[PDB]
Amino acid sequence: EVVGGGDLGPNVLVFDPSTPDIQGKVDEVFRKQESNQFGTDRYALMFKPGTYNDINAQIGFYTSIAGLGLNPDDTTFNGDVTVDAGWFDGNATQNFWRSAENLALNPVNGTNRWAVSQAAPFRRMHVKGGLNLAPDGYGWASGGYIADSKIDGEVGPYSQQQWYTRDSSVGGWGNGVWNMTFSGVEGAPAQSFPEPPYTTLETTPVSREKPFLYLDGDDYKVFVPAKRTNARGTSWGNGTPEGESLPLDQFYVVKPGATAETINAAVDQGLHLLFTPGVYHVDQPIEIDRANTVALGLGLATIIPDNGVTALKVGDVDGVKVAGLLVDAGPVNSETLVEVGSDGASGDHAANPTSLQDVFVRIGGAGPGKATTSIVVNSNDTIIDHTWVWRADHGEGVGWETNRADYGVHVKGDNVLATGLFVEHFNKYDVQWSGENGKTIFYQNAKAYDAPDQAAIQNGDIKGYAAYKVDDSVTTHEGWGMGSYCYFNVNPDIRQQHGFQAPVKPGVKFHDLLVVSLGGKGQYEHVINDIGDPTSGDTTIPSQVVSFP
Ligand SMILES: OC[C@H]1O[C@@H](O[C@@H]2[C@@H](O)[C@H](O[C@@H]3[C@@H](O)[C@H](O)O[C@H](CO)[C@H]3O)O[C@H](CO)[C@H]2O)[C@H](O)[C@@H](O)[C@@H]1O
Ligand SMILES: OC[C@H]1O[C@@H](O[C@@H]2[C@@H](O)[C@H](O[C@@H]3[C@@H](O)[C@H](O)O[C@H](CO)[C@H]3O)O[C@H](CO)[C@H]2O)[C@H](O)[C@@H](O)[C@@H]1O
């Protein structure tokens, strides 16, 4: 019944080197999207292989930009892919929900500026120059994520609080502020936490590059990279990348108007899913219960579950690849927003795991939204490679009860790996880990700002809920480069007992932990459990623990 392939729709703007007035067209999109933080418009900018001149592609909200070559250098800009913070007067901490992928950049002054905060991935890029991650003026910034990229020159974070880079090559790295973490990065600074705060791993235990749309001659296909174990450096640096190409006609091209019934029928009939840029309400969960199904979003394609349903349920199958989607809570509380595997799921998926990549979750902000637990990861061996799970702290429909969301991520599966984990503002535990042999490389949290009083976050005999909790029953766990920040601005007398909570066991280990009070608005009593100094003063100095236990 469901037909594969077809037109990508009016929200995918496709350019070729002969297209007239590319700069004008990209500027038109930017003018509309620059300060459109919570609007429903969505755009994907796609560039056919070739060389583009005189281009400064400024990237606003809900805008993806990418090349369509098999390799990044197939699509080269003499010019820039720019994010700056002019619209927010130099403050980059709301520069969300945008992306760059699969381009080579020759920046006009020798340095490309990508001054982003959360949910702004930078993947499979070749920067023939330096990369500045800070807004002009060096104002506030809270990114960030680079994967599978080569920066010929220096990456300069400047004011960036923290950053995660994996499986990349850099010519240099300028500085660290609170938490700069690296895994598999050629050219990374050596391990040196706490000063500078560099957490450096020689390899990434497992990684699998995100699938992406490209052109094979004149035919659209999706490239599906093969997994790497103990990954280091780029996947494409040595020519022909390992992987499979799926023709576009094997994808159901989802466009505004599609129902979950039709989307589900497509997967049952053997089609993959390509979500064109838009906002999709569903009255029942999208169910992906076929092995190796790709569900790929363009232009920050967004799913809103109506009637309190779960937005996305992946079955107990190998190799599902969910990529580039925003799940946006409806005002009716959803018990869960995303489920990976069934409750009690018991099989292994080690050779061909399921992954979530550039999957973002929002609760509130564009109107009231509620969910009890945002992502539940049941399936063993699942890879979570860049997520931002965010209870809104600002916008419309925000409040301690108005956009209540108790739990961010709950990992129940075994051998689950999170690389680039960003989870913020939940009323209770932002992350809870119940499964065995979990690993997290890079964590960024901020606690809820709007707790009205101490009683509101009382957790048995503990003040507050950890940002990252490993259940007492767990035997093996390991985390690297992890920070939790507080800003109790509604009630700055509040105390948060710790950022992290875990059993004290030989196989449960942490490296380079920190907690930070932002401007003395509340304080931490400890870093992890009852260990580590409290934060003090109003000067935003981190409290650190190098090794636990
Ligand atoms: O010419 C290439 C050059 O482009 C720069 O992109 C700039 C923006 O940085 C600049 O942003 C301004 C902010 O810095 C300032 O804080 O506020 C004002 C007003 O909102 C902003 O305009 O805006 C211009 C367009 O007006 C862009 O061209 C890149 O940052 C830089 O890396 C690159 O070399
Ligand atoms: O509220 C918008 C956005 O805020 C993000 O967190 C910001 C912090 O990034 C910011 O941190 C400042 C540091 O960047 C700077 O170096 O030091 C100052 C103190 O001198 C810090 O305040 O602080 C503000 C509060 O003032 C926070 O809101 C969140 O990560 C994000 O979720 C949120 O949407």
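Using Swiss-Prot numbers, chain A covers 57-605, in order.
Quick reminder: no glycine exception, Cβ is built from N, Cα and C everywhere.
These come from Swiss-Prot:
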MUTAGEN   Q174 to A  1300-fold decrease in catalytic efficiency
MUTAGEN   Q174 to N  280-fold decrease in catalytic efficiency
BINDING   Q174, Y194, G195, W196, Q217, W446, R447, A448, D449, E480, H481, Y505  substrate binding site
MUTAGEN   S198 to A  13-fold decrease in catalytic efficiency while nearly no effect on substrate affinity
MUTAGEN   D449 to A  1200-fold decrease in catalytic efficiency
MUTAGEN   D449 to N  330-fold decrease in catalytic efficiency while only 2-fold decrease in substrate affinity
MUTAGEN   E480 to A or Q  Loss of enzymatic activity
MUTAGEN   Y505 to A  150-fold decrease in catalytic efficiency
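Cα-Cα distances to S198 (mutagenesis position) place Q174, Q217 within 10 Å, out of the recorded positions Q174, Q217, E480, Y505. Closeness to ligand 2 is met by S198, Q217, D449, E480, these being the recorded positions among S198, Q217, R447, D449, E480 whose Cβ falls under 6 Å from the molecule. The maximum pairwise C-alpha distance among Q174, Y194, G195, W196, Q217, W446, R447, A448, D449, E480, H481, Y505, the residues recorded as binding substrate, is 27 Å. When the Cα of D449 (mutagenesis position) is compared against those of the binding-site residues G195, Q217, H481, the shortest separation belongs to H481. Distance between Cα atoms for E480 (mutagenesis position) and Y505 (mutagenesis position): 10 Å, as a whole number.
Secondary structure at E480 (mutagenesis position), taken from DSSP and collapsed to helix, strand or coil, is strand.
A simple way to gauge crowding: the CB of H481 (substrate binding site) has 25 other CB atoms within 10 angstroms, across all the protein chains here.
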